[PDB]
Amino acid sequence: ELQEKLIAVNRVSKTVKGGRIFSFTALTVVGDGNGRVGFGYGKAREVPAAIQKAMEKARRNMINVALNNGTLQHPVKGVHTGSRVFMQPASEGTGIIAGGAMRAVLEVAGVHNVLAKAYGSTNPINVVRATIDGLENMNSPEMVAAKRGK
RNA sequence: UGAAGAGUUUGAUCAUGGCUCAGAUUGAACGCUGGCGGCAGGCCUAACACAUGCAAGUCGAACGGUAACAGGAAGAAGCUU
């Protein structure tokens, strides 16, 4: 019962010698509703073939996000070249008021109380890369309680 | 419970990024309308000018007496006895 979505695309088609060339790309996210989120890229000679190749890569493992219960307990750094980025939990009761530019990557797991819109860049790639590569850097309750105990 | 951007300069992209944002809401105002109360507003643009009505009068119980009327009494009469 995994959930499977696009986010972004290119027009990617230029002049040459010689006439014009074109391509078909995709940036997609997948997840599993108990807490697991992931992401994958692709390309083809054709539209859905690129989406296919992209989602097939997105189906890889999916990071179990530290949720307790409907949303998550630390601002884990999504570190990139300035995105910064962080998200902010809301008090488990009001919705996913996140940036529609990157909301996908948390609605594929049904994370119901997290907000923050597109902080330092007007580009959905900038934040969607920044997040998954910094979500792997999360800590469990039992890990923050070893870090401040044993 | 505090936080969904996005049509262009491209011939395709990531940063620099004036602005329209999907209406903030005034001692705010206007056009073409006429089911409706209510709270509250009374000429910002020439502190320029003008009909007309008037913007503290009560009072004598406060020094010398006193005005039309409501009352009385004389003197004069009207015939109203």
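Following Swiss-Prot, chain A residues are numbered 10-159, in order.
The backbone N, Cα and C atoms fix where each Cβ goes, and this holds for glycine too.
Marked as domain 'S5 DRBM' by Swiss-Prot: A:11-74.
Under natural variants, Swiss-Prot gives A:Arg20 to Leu with this note: In strain: SPCR9; spectinomycin resistant. Not a ram mutation. Taking the Cβ of A:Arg20 (variant position) as centre and 10 Å as the limit, one finds 8 other Cβ atoms among all the protein chains shown.
Variant annotation in Swiss-Prot: A:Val21 to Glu, described as In strain: SPCR7; spectinomycin resistant. Not a ram mutation; the structure shown retains the original residue. A:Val21 (variant position) carries neither a helix nor a strand DSSP state and counts as coil. Counting every protein chain shown, the Cβ of A:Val21 (variant position) has 11 other Cβ atoms within 10 Å.
For A:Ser22 (variant position), the number of other Cβ atoms no farther than 10 Å from its own Cβ, over all displayed protein chains, is 10. Looking at Swiss-Prot, the entry for natural variant A:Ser22 to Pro says: In strain: SPCR13 and SPCR15; spectinomycin resistant. Not a ram mutation.
One entry in Swiss-Prot concerns the natural variant A:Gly104 to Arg. Its note says: In strain: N-660; suppresses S12 streptomycin dependence. Every protein chain shown contributes to the tally, and the Cβ of A:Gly104 (variant position) ends up with 10 other Cβ atoms within 10 Å.
Annotation of the natural variant A:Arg112 to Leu in Swiss-Prot: In strain: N-421 and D-1023; suppresses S12 streptomycin-dependence; the original residue is retained in the structure shown. For the recorded site, A:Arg112 (variant position), the DSSP three-state label reads coil. Note: A:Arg112 (variant position) has non-local neighbours A:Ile105, i.e. same-chain residues 6+ apart with C-beta under 8 A of its own C-beta.
A natural variant is reported in Swiss-Prot for this position, A:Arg112 to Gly, and the note states: In strain: NEA-314; neamycin resistant.
Where Swiss-Prot documents A:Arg112 to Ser as a natural variant, the accompanying text is: In strain: NEA-319; neamycin resistant.
Here the residue is the original one, while Swiss-Prot reports the natural variant A:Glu151 to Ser with the comment In strain: B. In the three-state DSSP scheme, A:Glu151 (variant position) falls into the helix class. Every protein chain considered, the tally of other Cβ atoms within 10 Å of the Cβ of A:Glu151 (variant position) stands at 9.
When the Cα atoms are compared, A:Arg20 (variant position) and A:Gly104 (variant position) turn out to be 33 Å apart. Taken through DSSP, the domain 'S5 DRBM' (A:11-74) splits into 12 helix, 28 strand, 24 coil. Put simply, A:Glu151 (variant position) is 50 Å from A:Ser22 (variant position) when counted between their Cα atoms.
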